Amino acid sequence: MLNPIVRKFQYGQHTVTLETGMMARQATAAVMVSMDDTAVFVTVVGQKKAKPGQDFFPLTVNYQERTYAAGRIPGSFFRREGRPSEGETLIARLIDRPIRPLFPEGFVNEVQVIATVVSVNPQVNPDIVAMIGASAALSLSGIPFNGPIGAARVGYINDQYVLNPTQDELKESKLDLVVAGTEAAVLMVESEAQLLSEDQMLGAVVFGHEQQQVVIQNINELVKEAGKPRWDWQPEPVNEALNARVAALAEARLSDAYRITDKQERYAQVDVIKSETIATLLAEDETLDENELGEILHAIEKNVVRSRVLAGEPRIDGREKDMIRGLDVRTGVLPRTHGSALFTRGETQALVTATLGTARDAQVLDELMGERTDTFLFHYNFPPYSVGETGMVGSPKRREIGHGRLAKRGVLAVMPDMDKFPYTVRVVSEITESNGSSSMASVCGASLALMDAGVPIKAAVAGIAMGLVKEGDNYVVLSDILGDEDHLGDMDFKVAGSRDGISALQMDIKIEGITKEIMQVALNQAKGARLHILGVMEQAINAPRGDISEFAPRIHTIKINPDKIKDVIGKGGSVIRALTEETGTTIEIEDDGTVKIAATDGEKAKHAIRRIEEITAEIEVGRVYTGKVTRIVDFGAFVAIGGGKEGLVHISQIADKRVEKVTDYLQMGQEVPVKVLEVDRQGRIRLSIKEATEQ
Amino acid sequence: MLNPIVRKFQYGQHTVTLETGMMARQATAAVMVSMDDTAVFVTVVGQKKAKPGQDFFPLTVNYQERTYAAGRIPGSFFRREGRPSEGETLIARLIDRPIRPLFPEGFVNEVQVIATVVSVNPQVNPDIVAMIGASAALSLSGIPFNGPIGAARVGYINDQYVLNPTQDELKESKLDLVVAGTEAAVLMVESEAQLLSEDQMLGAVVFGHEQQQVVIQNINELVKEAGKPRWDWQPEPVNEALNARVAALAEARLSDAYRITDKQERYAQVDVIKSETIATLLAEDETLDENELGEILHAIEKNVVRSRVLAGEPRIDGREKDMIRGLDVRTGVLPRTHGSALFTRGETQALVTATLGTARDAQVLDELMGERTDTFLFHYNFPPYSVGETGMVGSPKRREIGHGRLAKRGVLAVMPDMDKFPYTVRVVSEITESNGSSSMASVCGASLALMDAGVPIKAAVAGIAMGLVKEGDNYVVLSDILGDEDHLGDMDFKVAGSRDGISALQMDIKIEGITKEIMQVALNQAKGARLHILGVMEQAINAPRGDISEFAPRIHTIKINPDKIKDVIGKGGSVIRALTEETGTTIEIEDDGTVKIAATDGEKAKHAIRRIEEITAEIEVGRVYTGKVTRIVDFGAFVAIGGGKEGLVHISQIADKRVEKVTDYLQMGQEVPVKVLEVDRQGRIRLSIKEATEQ
Amino acid sequence: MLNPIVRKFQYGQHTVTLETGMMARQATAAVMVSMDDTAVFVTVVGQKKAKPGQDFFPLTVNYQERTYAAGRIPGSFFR
Amino acid sequence: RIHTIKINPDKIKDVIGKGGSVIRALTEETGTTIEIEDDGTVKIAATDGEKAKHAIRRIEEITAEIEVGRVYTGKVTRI
RNA sequence: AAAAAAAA
């Protein structure tokens, strides 16, 4: 009835299997890809017909993590999986970036690829198996697609590269990089790193690109027998005559406008050329259409900018390939916030703020590889006034979550260990103006806001957004690229890092033939510029300050005996409630003795510090104890001796095996010399009273 | 490179700092306004071109409270981030209402104002600072706007008015009137009051209007050096002939038709005339636009009704200036809910219901100013069938939150204090028909539903909406304006109060030249009309009565030794779940020594009291129990004996000495006779295995 | 002025009361239906003119459980 | 899975150690919520079979011996 | 000893 086709190949130490034809037979193609007990089901459905008047390729990628894949019922009140998480949206972006540029030019049919995680081995991460899955699904479908891609996560254990590291190994790794490539060239790189040197990162990318050849060979083998016939699609014929007709009229004039050098006079000059040339021949036979004309005019603009940059020295803004827009940097701009800074690159402004908190306010994010609690929170706001448009604010789009993640990778490598800084820290970066690359203006600002709040950060960090143009063998690397020159970049990349060593590299490639030395000079030029930005920031704030003091929560640490803390948590743990209500202060649950005191001022902290040492008087070695007799009855005398446990006297006696009598030395409330060197009965260390006799 | 313009003046005690040019340079204007460490960043972005479909003005105002202001991590579990709520939406409406009238007629270009709170001093409210901020931003851009508007919150303490009261001052105050006004006149008033006479409320509006003069003068001085050149905008030219042709064939045949008393009959006549004029236009329609002809027709209608109302006695429905619509009031209409009332004022009809609950079910509002718990909740539901239309129902719009808040101000003045009414109270109003002013029908309904459920309100309250029509030297004040008659009103206002004293007041003004001498008669006519509604309302329910017979929750507060209550909490709340569930009533966990036994009858209250007595009590003498070994302690034990708690036999304890070494009882199934013995301070109570009677 | 018209019949040992004319007069019809102290208010609004270009029949049914019907304030954070 | 075994109604005392201290270590080491039970019907709540069998093996090991205050051929393992 | 209801 139904027969599955299975191919099994060895990637690293994990057997990986592709299963096809078994499920979802009405979708254009579908594959279950399984790698060492983690499995994801990936399916592509592509429209057969072009929706008329579409001028942008509509590609949808959906990635979703069903909780039944871990064997757990969802925590939500509904007990059902909700809207896609931040983490899931980011994984979808990782699949989309290497796929979108690989479809042929002028392909505009609707395409949707859905990846569902269906089972998870906690040790094996589902994303690197999802990327192979999308590559398999697209290459098996008839859809016009320029060859399969692999994917490989490379780590850096003990100065060795280790392909596809398992989750525990990442604890002691200094690098986590995700290469995706075809057989000809790399297509994208994403990473976080504990300040590695440049050549170690480029070495990891050249390594990962070779280990992916196994997947490329294996998907090509599967498509030989189990693939659908490629449905024939031919790009719509270009009108050579129309392109020549519009060129004679505007090419020389548009070139002249770019030769004119200004922020806005070139703009106005281009507009008068565009408006007239569009008007001319607009009414001639009614052949001209707004879509037909606008596209050719923008295409001529892109041609004159590319050709001008590869040869003519001036860029659109007039700075040379190695120059960065002017800096202006300001600290403590907001009142009554824990720490704040404004970083301006001249047309990119990031107002960024760091707020501290007690451990209670840390996030507890539950996911398939296990619940974990993180103490560093990064949020990136891109409000619509920042690019001069009007739109609904509402909730963040994928790019805001993408940029918020990349900036977090940049700073995370320089944050202090929780043992020497116990507070949770949230950084919110609010973009106020955006014409450059605003994610890298966020990293610089975040390092200022953190060290202004007086977190002991390990070093200053800064970012640079860069582009490469390689129409011919000649290439030019461009530093601090404007947003308005995205189309000019044949590759573009971001190089967030420190005075020495790189923190987070991200790189998306759109052209064939980028060999390793063309990456090497491009991020050597990136090291140059990053150092210049770092130099200006050291003059604004050289080192971290002592503390925020703007109603900053204060935390204090002290080591107390495990027995004394158990009694402060005595009566079932009720004893701790008696303290927290009196001092407005939480005491934390390290029962092995590392007491944390946390409070909103420098008094209730000190009151709690006085109270913990005051209220517990349990010592088993002890000393002569001038405690006060409460009852001198048989079965041992009762004596007031203080905190912890008040010991009862050793059995039937006062001291010396009941040499004396209860009637002898009888009064209430009297000071007597107690000592606590006895047996541990009723769960109490017993005691005795050395009154001119001794046991 | 960058330096701000800075302008600081003194408003009342605080110092206001206006700061410009430093941030968001691509928005049409942006201003950082700071008042005693509370700071809000406010920006306006306005599209220069107009969309050629718009026949209304799209102005959008967003107010948002970043919780990084005042240094705290967001409570929301998901992503530690927030979305717009009631508290923010009401502040957006307070900025919106004064700005819309000032913008010139025919200005249809889209405009967006975004106001972000970036720091809060909890003594100074952010709302007043924002209204100055939006006024500065709009007046500083070139957007055509008629003058800056200052704002002013006016408190009232020991019969002295105080400007911008701090939170500490306000709590003691008897009014909280907001006023916003240009140099010529007031433009908006919003206020709650502890039942003050009309002359005290009018005194506040004039006083606040005069203190705002400093803000208006200062904003002009800033615009004199930092301001943009005003962008040219001309109202679209109006063709007198196009208006004249429709006017000639309408006004006479509409003046007679407005005379017809029946609403449906007149509606059918005017619609027929309208179609006939459209037919008369014939070739070329009206500039080839039916809409243009319709606009002229609506205008001719508005002019005839307005001119008629201020020259002649009859209104659209044949009523005079001082005739409130026919009143039909019916209490207790719903079964098995704690209190309900249907209030019908002519066509506007409101079904209102009151429900009581335990203090536990109060909501916790995490406002930027500080966390607070309110015990009184008002919810206003406006379903689309109330208008006779079809539409969605699910999510409340801005107006439902606006009206819900105004209705809450009406009743909040007359609620009993929690220290003689220990319940949370929720009022839900369902507007079942809405021709007229629905929100003030909701206040009456709420005042009947509350005093029907038996809450002892301080007096009955009621409300009315009113309109002023004003020309070159004369004006008419109309009572109970209908929805259709709002277009003729130049001023409209709503008043809610008891037999003596205004409780809430709201005014919006659309024209200059209204004055204290007009408002003096307008509120006196309101005192007349309100005092009639109170009499009809009084007949249905004269005074608050007893509590609901059965459905209402009743509270019992039995006193228990709180250490035993703490043990009944168990491992932080695990046994009490069963106890509340088996009773099926909301018995509380409060450990203060007052156990809340809340139940819907006396039987479940007594069952719960007996259930807590079973687990808390220990028999003081009992019998010679054959106690059986239940547990191990450290050299200790727990023995089952009479009452809810086990006793301990320490191994040595049968006669205060080891007369018979007691090792043999130290195992299960021995069950040897014991007798009750003393309770010690430690909590390990004394027990001994002795047949002899022990006390 | 205003008064309902009421019909009461016995269905399966529960008295059922049909009550009309008192509320939602603006909507095309409204009928408070009650069966032994469980009560639901039901209203229908229909457009008098058919929108040109419609082919299918757009019927929308909305059922709502207000929690004030059971005497309890809501469990939701926003109340 | 929830696992349950009978262990002798005296030697059960030795499973627990002095108070909660050894219970913390055993629950932390095995990743199981093993509770204190005087009856000896020790309940070892677990999230999978591996954690259950790991907890069964350690509770078997650390209380495997009958104290009758008798003679043992006890080998000195550490001075 | 492992201590009191809060579905953002």
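Every residue gets a Cβ built from N, Cα and C, even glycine.
The Mg(2+) binding site annotation in Swiss-Prot covers A:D486, A:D492. Within its own chain, A:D486 (Mg(2+) binding site) has A:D492 as residues 6 or more apart in sequence whose C-beta sits under 8 angstroms from its own.
The annotation domain 'KH' is assigned in Swiss-Prot to A:553-612 on the grounds of sequence analysis.
Per Swiss-Prot, the feature domain 'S1 motif' maps to A:622-690; the stated evidence is sequence analysis. With DSSP states grouped into helix (H, G, I), strand (E, B) and coil, the domain 'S1 motif' (A:622-690) comes out at 0 helix, 24 strand, 45 coil.
According to Swiss-Prot, the mutagenesis experiment A:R83 to A carries the following note: No effect on RNA-binding. No effect on degradation of long RNA molecules. Impairs degradation of short RNA molecules. The Cβ of A:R83 (mutagenesis position) has 8 other Cβ atoms within 10 Å, all protein chains considered.
For the recorded site, A:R100 (mutagenesis position), the DSSP three-state label reads helix. Swiss-Prot gives this note for the published mutagenesis A:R100 to D: Abolishes enzyme activity.
For the mutagenesis experiment A:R319 to A, the note given by Swiss-Prot reads: Abolishes enzyme activity. For the recorded site, A:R319 (mutagenesis position), the DSSP three-state label reads coil. The Cβ neighbour count for A:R319 (mutagenesis position), using a 10 Å radius and every protein chain shown, is 17.
Counting every protein chain shown, 24 other Cβ atoms lie within 10 Å of the Cβ of A:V428 (mutagenesis position). Taken residue by residue with DSSP, A:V428 (mutagenesis position) is part of a strand. Quoted from Swiss-Prot, the note on mutagenesis experiment A:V428 to P is: Abolishes enzyme activity.
When Cα-Cα distances from A:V428 (mutagenesis position) are compared across the mutagenesis positions A:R83, A:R100, A:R319, the shortest belongs to A:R83.
Applying an 8 A CB threshold to same-chain residues 6+ apart, the list for A:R100 (mutagenesis position) reads A:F57, A:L59.
A separation of roughly 45 Å, to the nearest angstrom, links the Cα atoms of A:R83 (mutagenesis position) and A:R319 (mutagenesis position). Each residue of the domain 'KH' (A:553-612) gets a DSSP state, and the totals for helix, strand and coil are 28 helix, 14 strand, 18 coil. Proximity to chain B, defined as a C-beta distance under 8 Å, is registered for the following recorded positions out of A:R83, A:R100, A:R319, A:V428, A:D486, A:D492: A:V428.
Neighbour count (other Cβ atoms within 10 Å of the Cβ, all protein chains): 20 for A:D492 (Mg(2+) binding site).
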